Amino acid sequence: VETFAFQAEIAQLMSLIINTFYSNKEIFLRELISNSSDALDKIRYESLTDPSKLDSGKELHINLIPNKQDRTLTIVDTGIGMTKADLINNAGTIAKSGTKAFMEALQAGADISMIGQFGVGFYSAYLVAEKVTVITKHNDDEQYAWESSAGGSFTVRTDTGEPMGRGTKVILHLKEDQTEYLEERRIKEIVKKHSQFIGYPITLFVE
Amino acid sequence: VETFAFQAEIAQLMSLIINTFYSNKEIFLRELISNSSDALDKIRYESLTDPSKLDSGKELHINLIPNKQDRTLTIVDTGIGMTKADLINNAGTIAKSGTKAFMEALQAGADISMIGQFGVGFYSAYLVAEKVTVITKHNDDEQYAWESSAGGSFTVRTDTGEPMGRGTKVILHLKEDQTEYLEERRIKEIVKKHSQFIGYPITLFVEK
């Protein structure tokens, strides 16, 4: 298990997301589904010139998996996935400018719901999750598990458990008071409200 | 000059964009600036592992160039650009599956303004333009010019004209009744409304 420090600005944004009073927490789902949609666009585009890129799975979809026993909400996509380098480097220098701009926007009166306009929508997961695990598989690399309970660090390890073929699984280990996001009617409402017209099928799993 | 036929679905999308009554045409600028921003993110991401990727130009910006004499609005970016193969792939879009999903969404009550969510935002240019010319230069290919007045075809040719170093120029040949998009105050209003949080400087050029 390798341990890494978040880029300073990402650590600052994470503490802002965890500590700022903001009731409209439900936007985390919109942001994650948006990232899933973008990753799906990427593999679909690559497959136009090289169809073998879909040998790891032809279905391009998003699955929402609530689990009340584990207190987890999992967002699965069969997108392009991330290599070990992207998985690490995403929390590095690339995200510095967008994070810096977002925190400046917030100081100027912008809303936390605008996070996605700064390319850092992923960190909205910390509005509802105490810990986030990212399982990912890109065609050019092995399966890796990224994990962080914030605190300025994250870990990356090889994931040998259950191979996924290709894509990303975002496992949200929900805060004790955020279990409404495990309720079928609540998830349906949020999807209809914020992600009604996504370019890929969204399947809400039953418990 | 090579001439290509659009696939049936992308042809149907362009025809819908041209013929459907939809007054909120100004979203074309948000969509093009969004594509420019994404192309700029791509080159900036690649510049970190390989700094030589910026030898073709270090400045990362978006320029809006109205020209009332030519009746054109040009959107210039110093993004990653597009290869010839990208241009032939419906100007780097997931046009086939994107159109299919977008058409299905429109039938389910979605608005034309949601086009960009389907990876076909570029074709919103046809809300205001009778013809679109795309001049592009990717680090891994030569400079090319893509062009289409819709009508089921597009052309791709090598562009030996003024080099751009790296990036994309989208030249909108405006419809006769869409000249408001050449007005300084109109462009400023649209940029403020739909693109205030763009991560790259947007420069609106002055005329005369």
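What you see of chain B is 17-224, where the numbers are those given in Swiss-Prot.
Determined via X-ray crystallography, 1.8 Å.
Any Cβ shown, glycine's included, is placed from N, Cα and C.
Among the mutagenesis experiments that Swiss-Prot reports, B:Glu47 to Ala is described with the note: Strong ATP-binding. Strong interaction with HSF1, HIF1A, ERBB2, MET, KEAP1 and RHOBTB2. No effect on interaction with TSC1. Quoted from Swiss-Prot for the published mutagenesis B:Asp93 to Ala: Impaired ATP-binding. Strong interaction with HIF1A, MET, KEAP1 and RHOBTB2. Loss of interaction with HSF1 and ERBB2. Los of interaction with TSC1. Record note (Swiss-Prot), mutagenesis B:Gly97 to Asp: Abolishes ATPase activity. The unchanged residue is displayed.
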Where B:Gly97 (mutagenesis position) sits in the secondary structure, as DSSP reduces it to three classes: coil
Same-chain residues at least 6 apart in sequence whose Cβ lies under 8 Å from B:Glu47 (mutagenesis position): B:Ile131, B:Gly132, B:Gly137, B:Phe138, B:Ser140, B:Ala141
Secondary structure of B:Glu47 (mutagenesis position) (DSSP, helix/strand/coil): helix
